[PDB]
Amino acid sequence: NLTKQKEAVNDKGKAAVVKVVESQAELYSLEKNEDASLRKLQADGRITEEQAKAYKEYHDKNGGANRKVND
């Protein structure tokens, strides 16, 4: 039951950050055409391990499992 109508020129923080990681990765599967994401976007280094690791914690909770954000 949480919605957001506000906007920001650059980013908002853990929301926009995670959101760009998820959305960016989401494509990884789209483009990539396989799966995973984090380790890979990171692999390419788009998102360093600063936010990505944070995301790894967001999804996996640092589980280390693949997919994380994709399909």
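In order, the residues displayed for chain A correspond to 38-108 in Swiss-Prot numbering, which applies throughout.
The header says solution NMR.
Cβ atoms here come from the backbone N, Cα and C positions, even for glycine.
Per Swiss-Prot, the features are:
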MUTAGEN   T40 to C  Detectable but reduced rate of transformation
MUTAGEN   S60 to C  Normal rate of transformation
MUTAGEN   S66 to C  Normal rate of transformation
MUTAGEN   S74 to C  Normal rate of transformation
MUTAGEN   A80 to C  Detectable but reduced rate of transformation
MUTAGEN   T85 to C  Detectable but reduced rate of transformation
Nearest to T85 (mutagenesis position) by C-alpha distance, among the mutagenesis positions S60, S66, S74, is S74
Check the Cα distances from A80 (mutagenesis position) to each of the mutagenesis positions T40, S60, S74 and keep only the ones within 10 Å. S74
What is the separation, in Å, between the Cα atoms of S60 (mutagenesis position) and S74 (mutagenesis position)? 10
At the Cα level, what's the spacing in Å between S66 (mutagenesis position) and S74 (mutagenesis position), rounded? 7
Close in space, distant in sequence - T40 (mutagenesis position), Cβ under 8 Å, 6 or more apart: none
Please classify the secondary structure at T85 (mutagenesis position) using three-state DSSP. coil
DSSP says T40 (mutagenesis position), in three-state terms, is coil
Write out the long-range same-chain contacts of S74 (mutagenesis position), meaning residues 6 or more apart in sequence whose Cβ is under 8 Å from its Cβ. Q61, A62, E63, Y65, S66, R104, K105, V106, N107
So if I draw a 10 Å sphere around the Cβ of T85 (mutagenesis position), how many other Cβ atoms end up inside it? 10
